[PDB]
Amino acid sequence: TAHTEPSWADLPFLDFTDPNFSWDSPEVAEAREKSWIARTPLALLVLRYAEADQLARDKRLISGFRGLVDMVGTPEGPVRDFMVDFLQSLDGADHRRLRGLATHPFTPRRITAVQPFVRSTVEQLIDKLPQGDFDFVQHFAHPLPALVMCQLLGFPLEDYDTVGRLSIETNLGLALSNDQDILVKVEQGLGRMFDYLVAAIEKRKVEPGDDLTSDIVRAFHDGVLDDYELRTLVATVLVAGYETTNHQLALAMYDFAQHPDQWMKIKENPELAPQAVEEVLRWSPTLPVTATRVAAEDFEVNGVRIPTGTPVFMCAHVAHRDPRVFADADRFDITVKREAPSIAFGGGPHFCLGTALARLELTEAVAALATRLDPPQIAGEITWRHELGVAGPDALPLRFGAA
Ligand code: HEM
């Protein structure tokens, strides 16, 4: 009988954990043309838009995070605890219960309500921008999502830098490991983050506000979740809301620095902003791989059998360059009215909780920056994030206008 899965015989191979690998290489394009799904050593990789969108919702595929933790063999400890218990690792009743307590402030209706704050914050950040060369992350891409999360979670607004610094230094992008050197840094960062969070939580336990930390504390007083679930959930929302938005904002500037004519088009027509943001999400999603799933049962799709326990990764970046769906897919173009959205936010039960908030922050940022400033220009060497997950500039030296 068969030595390998018969339906896997023709699947193109890709190794995204290879120093020379690029999502935009011709070999990746060839793979997507040959097959809707590629084989990697440890996981199947979905490359075409239709299947990536559909399978992220497929109930036969649950969260693969716990599978990955066992795959990398993280030892028993605080880092493993967080990685196996946090929202993205859960499914069924536990997931819907915990996600449910964090949903309210992120619903489209409630995002409308925070819009005035976002616009005012963007305006203020632009008012005090430096006038020569400067780090865009330091002066805009970091402050904006840090302040927004502080506002939503009930943290003092002057704590925005500390909160941002705390999120970065958890090094959660490096947590999928069994190396002790890395795991020391991750644990130390998580501990310091929990120090701030527990202090905020204990304060809301006695004097609650209308913020999300206060909301979750009330659920804790109603016995819906325990103390550990409480702090883990707050930590989850904070980290997931900060780094992604930060890097995506920095990628937006990078995209327009490479294509400044399109910046002038938004200045000419501010109405282009939402479409422009969606193009940034299509062209350069901060999470090239969005949904990390695992087969919960044996099933078949397009004649390819996916047995129980198969890790399945949704490759948003490659799916965004699918010419079956997007016209002139490998060209950055904000002017094209597109039928299909980006799938930068994944899908299914785990679909990004702050999707509407993310689009708001990006749209408000882009619209105001383009209306008030000249096109961005790269002003020095960029420091890129070299990790699995969040991608984009950690530091972006630039100037708005040649003079
Ligand atoms: C401040 C705004 C944001 C907030 C509050 C937020 C929050 C969250 C949370 C709590 C989760 C876990 C959901 C779950 O497991 O049930 C999540 C997942 C996710 N987020 Fe975000 N996020 C934000 C911005 C972004 C941005 C800018 C991107 C990239 C474009 C992004 C991409 C994703 C993806 C791809 C997932 C996984 C979805 C899946 O597995 O199907 N998020 N987010």
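What you see of chain A is 4-406, where the numbers are those given in Swiss-Prot.
Cβ coordinates are placed from backbone N, Cα and C, and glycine is handled just like the others.
Listed in Swiss-Prot for this protein:
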type    : residues                                      : note
MUTAGEN : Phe89 to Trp                                  : Hydroxylation at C-7 is still observed at reasonable rates, but formation of the tetrahydrofuran ring is almost completely lost. Exhibits a change in regioselectivity and is capable of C-9a hydroxylation
MUTAGEN : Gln91 to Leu                                  : Loss of activity
BINDING : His98, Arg102, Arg296, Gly350, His353, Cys355 : heme b binding site
MUTAGEN : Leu179 to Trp                                 : Decreases the catalytic activity for both hydroxylation at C-7 and formation of the tetrahydrofuran ring
MUTAGEN : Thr239 to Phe                                 : Shows low hydroxylation at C-7, but formation of the tetrahydrofuran ring is lost. Exhibits a change in regioselectivity and is capable of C-9a hydroxylation
MUTAGEN : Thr239 to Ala                                 : Shows low hydroxylation at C-7, but formation of the tetrahydrofuran ring is lost
MUTAGEN : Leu290 to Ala                                 : Decreases the catalytic activity for both hydroxylation at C-7 and formation of the tetrahydrofuran ring
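Here the features listed in Swiss-Prot are placed on the structure.
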| residue | record | DSSP (3 states) |
| --- | --- | --- |
| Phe89 | mutagenesis position | coil |
| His98 | heme b binding site | helix |
| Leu179 | mutagenesis position | coil |
| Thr239 | mutagenesis position | helix |
| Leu290 | mutagenesis position | coil |
| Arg296 | heme b binding site | strand |
| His353 | heme b binding site | helix |
Which recorded positions from the set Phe89, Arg102, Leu179, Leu290, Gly350, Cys355 come near ligand 1, judged by a Cβ under 6 Å from any of its atoms?
-> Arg102, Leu290, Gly350, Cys355
Taking the Cβ of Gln91 (mutagenesis position) as reference, which residues of that chain separated by at least 6 in sequence fall under 8 Å from it?
-> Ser66, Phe68, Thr239, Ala243, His353
To the nearest whole angstrom, what is the C-alpha distance linking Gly350 (heme b binding site) and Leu290 (mutagenesis position)?
-> 13
Local Cβ density at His98 (heme b binding site) - other Cβ atoms counted within 10 Å = 17
By the 10 Å Cβ-neighbour count, the most surrounded of the binding-site residues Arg102, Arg296, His353 is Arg296
In angstrom units, rounded to an integer, how far apart are the Cα atoms of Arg296 (heme b binding site) and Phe89 (mutagenesis position)?
-> 15
Give me the Cα-Cα distance between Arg102 (heme b binding site) and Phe89 (mutagenesis position), rounded to a whole Å.
-> 10
List, in sequence order, those recorded positions among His98, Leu179, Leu290, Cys355 whose Cα sits within 10 Å of the Cα of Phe89 (mutagenesis position).
-> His98
Separation of alpha carbons, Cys355 (heme b binding site) and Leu179 (mutagenesis position) (Å) | 20
How many other Cβ atoms are found within 10 Å of the Cβ atom of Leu290 (mutagenesis position), counting all protein chains shown?
-> 21
Hey, what's the Cβ neighbour count for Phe89 (mutagenesis position) at 10 Å?
-> 19
Are there residues of the same chain, six or more positions away from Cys355 (heme b binding site), whose CB falls under 8 angstroms from its CB, and which are they?
-> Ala243, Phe348, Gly349, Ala361
